[PDB]
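Below are the structure tokens for one structure; questions will follow.
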Amino acid sequence: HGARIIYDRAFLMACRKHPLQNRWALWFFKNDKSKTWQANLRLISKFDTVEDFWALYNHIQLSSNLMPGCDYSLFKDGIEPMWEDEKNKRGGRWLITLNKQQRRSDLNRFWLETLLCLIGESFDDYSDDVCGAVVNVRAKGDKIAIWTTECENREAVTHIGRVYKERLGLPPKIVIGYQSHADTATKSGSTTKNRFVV
Amino acid sequence: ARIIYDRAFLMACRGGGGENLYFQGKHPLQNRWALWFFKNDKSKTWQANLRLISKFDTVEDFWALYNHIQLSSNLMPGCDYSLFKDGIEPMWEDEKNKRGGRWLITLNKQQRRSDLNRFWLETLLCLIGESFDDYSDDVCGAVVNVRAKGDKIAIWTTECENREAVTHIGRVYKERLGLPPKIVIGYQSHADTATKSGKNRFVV
Ligand SMILES: Oc1cccc(-c2ccccc2)c1
Ligand SMILES: Oc1cccc(-c2ccccc2)c1
């Protein structure tokens, strides 16, 4: 009693009410410059059970989901999906970049696997370091990221990265980078440096 | 058997500093509970303004959260705190609230300093302590609305038509608040509260 509520992938998929450890908020953003950033960022919904997750997931999937210049974000209740939030400003993200061909084959499965890591508390005590996840749907290639709260907590960040990579099913040859938000916020060429790789 | 704690027991577990030896030293609750907060920030939608603070399922974890948090008396008007059983949202259109209602007490502006904190704590101890015997299963949660015109504390129950459960909870709640017989609490269905018409099914 006082124990973390943890669900594995098989359990979550069998529910497709069971309470979640955290309440989560789904956000939607399109950078439309005729409107201000507060108008463009929309809270879609909040949930705190497995069944309510699945009802929301099924409904968004039936709405031409993952639109072609939009971002979707799932964050713990009380964290805005912007790096300047108190819970994100000292943090960073594990980033998965998908090439054009992978929009057809991997984007849908990889976004779902990320969401199940978050809601299922798959990183043991290091799940407390997770803030949320973001998918950026773009013509040049889609990006999926897990955002974490403290870019100097090496042991939390690397455990999250390695469990995440395992849950995505990526081969050991494919390496993924963690970028500090402070480094991503400064545009310095084609790429941002990786604080860590796994 | 139902896990029931009286007021004296809960109050003895407070500020304890007990060694939770073997993770078996805490006193389990019958239910897991979630504390919610609603902020008055009208620039955001009400959905963005409802936040889950924390969940707990032992007496000692209740007290650690209670001790940490800001008191109701100190909330800016327009804020709400709610304690609900895990899996029930503190909104009337939740499946577990839509056919139910609440026992409501309203406090005047001066009772904020004298009675609001004490009534809110006594309500929380009724909930976590399962003080309504088998009828505790009809309890969804409790809400405190801090407002300029006068504060409101309510116990929400799941089913209007369970007359005996609703009336027993009302009578026990009034006793635990210490209200004189002359001051009454009223029960209103959520469906009736939701319609502004100018509505107590029961009073005790
Ligand atoms: O098909 C989609 C596309 C974008 C977001 C989601 C989603 C639904 C519920 C919770 C979290 C994310 C589903
Ligand atoms: O001082 C307060 C103010 C508002 C809520 C609470 C609370 C704390 C723990 C469980 C339930 C309610 C305490």
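Each residue's number is its place along the chain shown, starting with 1.
From the backbone N, Cα and C atoms, a Cβ is placed for every residue, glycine too.
Listed in Swiss-Prot as a mutagenesis experiment, A:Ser34 to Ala (Swiss-Prot position 53) is described as follows: Does not affect ability to rescue growth of yeast lacking a functional EIF4E/CDC33 gene. According to Swiss-Prot, the mutagenesis experiment A:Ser34 to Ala or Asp (Swiss-Prot position 53) carries the following note: No effect on phosphorylation level nor incorporation into eIF4F complex. Here Swiss-Prot describes A:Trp37 to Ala (Swiss-Prot position 56) as a published mutagenesis experiment; the accompanying note says: Impairs mRNA nuclear export. Reduces affinity for ribavirin. Residues annotated as mRNA binding site in Swiss-Prot, with experimental evidence given as evidence: A:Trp37, A:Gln38, A:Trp83, A:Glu84, A:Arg138, A:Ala139, A:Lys140, A:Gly141, A:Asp142, A:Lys143, A:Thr186, A:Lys187, A:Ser188. Recorded in Swiss-Prot as a mutagenesis result, A:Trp54 to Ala (Swiss-Prot position 73) carries the remark: Abolishes binding to EIF4EBP1. Impairs interaction with DDX3X. Does not impair mRNA nuclear export. Does not affect affinity for ribavirin. Experimental mutagenesis at this site is recorded by Swiss-Prot as A:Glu84 to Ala (Swiss-Prot position 103), annotated: No effect. Under its mutagenesis annotations, Swiss-Prot gives A:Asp85 to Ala (Swiss-Prot position 104) the following note: No effect. Experimental mutagenesis at this site is recorded by Swiss-Prot as A:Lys100 to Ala (Swiss-Prot position 119), annotated: Higher affinity for EIF4G1. Where Swiss-Prot documents A:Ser190 to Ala (Swiss-Prot position 209) as a mutagenesis experiment, the accompanying text is: Abolishes resistance to cellular stress and DNA-damaging agents. Does not affect ability to rescue growth of yeast lacking a functional EIF4E/CDC33 gene. What Swiss-Prot says about the mutagenesis result for A:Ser190 to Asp (Swiss-Prot position 209) is this: Phosphomimetic mutant; confers resistance to cellular stress and DNA-damaging agents. Does not affect ability to rescue growth of yeast lacking a functional EIF4E/CDC33 gene.
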So what sits near A:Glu84 (mutagenesis position) in its own chain, CB-to-CB under 8 Å and at least six residues off in sequence?
none
Among the binding-site residues listed here (A:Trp83, A:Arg138, A:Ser188), which has the Cα closest to the Cα of A:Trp54 (mutagenesis position)?
A:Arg138
How many other Cβ atoms are found within 10 Å of the Cβ atom of A:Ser188 (mRNA binding site), counting all protein chains shown?
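If we count other Cβ atoms within 10 Å of A:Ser188 (mRNA binding site), we arrive at 9.
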Hey, how far is A:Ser188 (mRNA binding site) from A:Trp37 (mutagenesis position), Cα to Cα, in Å?
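Given the Cα positions, A:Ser188 (mRNA binding site) is 23 Å from A:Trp37 (mutagenesis position).
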With every protein chain in view, what's the tally of Cβ atoms within 10 Å of the Cβ of A:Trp37 (mutagenesis position), excluding that atom itself?
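For A:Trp37 (mutagenesis position), the 10 Å Cβ neighbour count is 11.
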Note that 11 residues are unmodelled after A:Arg16 and before A:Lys17; then state the distance between the two Cα atoms in Å, as a whole number.
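End-to-end across the missing region, Cα to Cα: 12 Å.
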Please give the maximum pairwise Cα distance, in Å and rounded to a whole number, for the mRNA-binding set A:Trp37, A:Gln38, A:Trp83, A:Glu84, A:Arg138, A:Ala139, A:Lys140, A:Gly141, A:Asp142, A:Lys143, A:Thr186, A:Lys187, A:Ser188.
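Binding-site diameter by Cα atoms for mRNA: 27 Å.
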Please tell me which one of the mutagenesis positions listed here (A:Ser34, A:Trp37, A:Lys100) sits closest to A:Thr186 (mRNA binding site), measuring Cα to Cα?
A:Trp37
